[PDB]
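Visitor: Before anything else, here's the structure in question.
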Amino acid sequence: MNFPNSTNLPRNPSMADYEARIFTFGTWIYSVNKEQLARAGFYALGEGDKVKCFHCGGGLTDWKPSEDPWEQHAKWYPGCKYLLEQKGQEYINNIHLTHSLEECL
Ligand SMILES: C[C@@H]1CN(CC(=O)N2CC(C)(C)c3ncc(Cc4ccc(F)cc4)cc32)[C@@H](CN2CCOC[C@H]2C)C[NH2+]1
Ligand code: NA
Ligand SMILES: [Zn+2]
């Protein structure tokens, strides 16, 4: 187990570009859209639907069609500086509140 990168510097600069990320997927059979994933800073590992964020290093799996890449990114890797850059702290807050509230019900 590795800690999430919370610095302003990407953990995997090889995957810093959208096109670089998109190449990793190949033919992608999974319920969640590869371009959507690549935009949320994810690249494929080639092991089921395992993705890793290029910046935080944060890893996700088992994508249900209801699950959103940016939402999941914020859920599991709230300290990601890439996430904060693209989405903003107001978005991130909303998502946390929504998830933390989802539990109540
Ligand atoms: C998209 C969504 C993700 N979600 C959480 C998830 O995928 N997380 C949460 C956690 C941070 C605990 C975690 N740690 C390891 C892996 C594995 C991994 C993947 C990529 C990789 F590069 C290296 C390792 C995944 C993972 C799914 C539900 N998860 C499925 C897994 O078991 C925990 C459960 C709650 C539902 N779908
Ligand atoms: Na592939
Ligand atoms: Zn990240």
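Heads up, residue numbers simply count up from 1 along the chain you see.
Recorded method is X-ray crystallography, 2.6 Å.
Even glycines carry a Cβ here, placed using N, Cα and C.
Dumping what Swiss-Prot says about this protein:
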- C53, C56, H73, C80: Zn(2+) binding site (BINDING)
- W63 to A (Swiss-Prot position 310): No effect on interaction with SEPTIN4 isoform ARTS (MUTAGEN)
- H96 to A (Swiss-Prot position 343): No effect on interaction with SEPTIN4 isoform ARTS (MUTAGEN)
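In terms of burial and nearby residues, how do these features look in this structure?
Guide: Around the Cβ of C53 (Zn(2+) binding site), a 10 Å sphere holds 28 further Cβ atoms from the protein chains shown.
Cβ-based neighbour count (10 Å, all protein chains) for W63 (mutagenesis position) stands at 19. Following the DSSP three-state reduction, the secondary structure of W63 (mutagenesis position) is coil.
Just so you know, the Cβ of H96 (mutagenesis position) picks up 13 other Cβ atoms within 10 Å once every protein chain is counted. In the three-state DSSP scheme, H96 (mutagenesis position) is classed as helix.
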Visitor: I need the CA-to-CA distance for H73 (Zn(2+) binding site) versus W63 (mutagenesis position), whole Å please.
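Guide: Just about 12 Å between their Cα atoms.
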Visitor: Distance between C80 (Zn(2+) binding site) and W63 (mutagenesis position) at the Cα atoms, whole Å?
Guide: 20
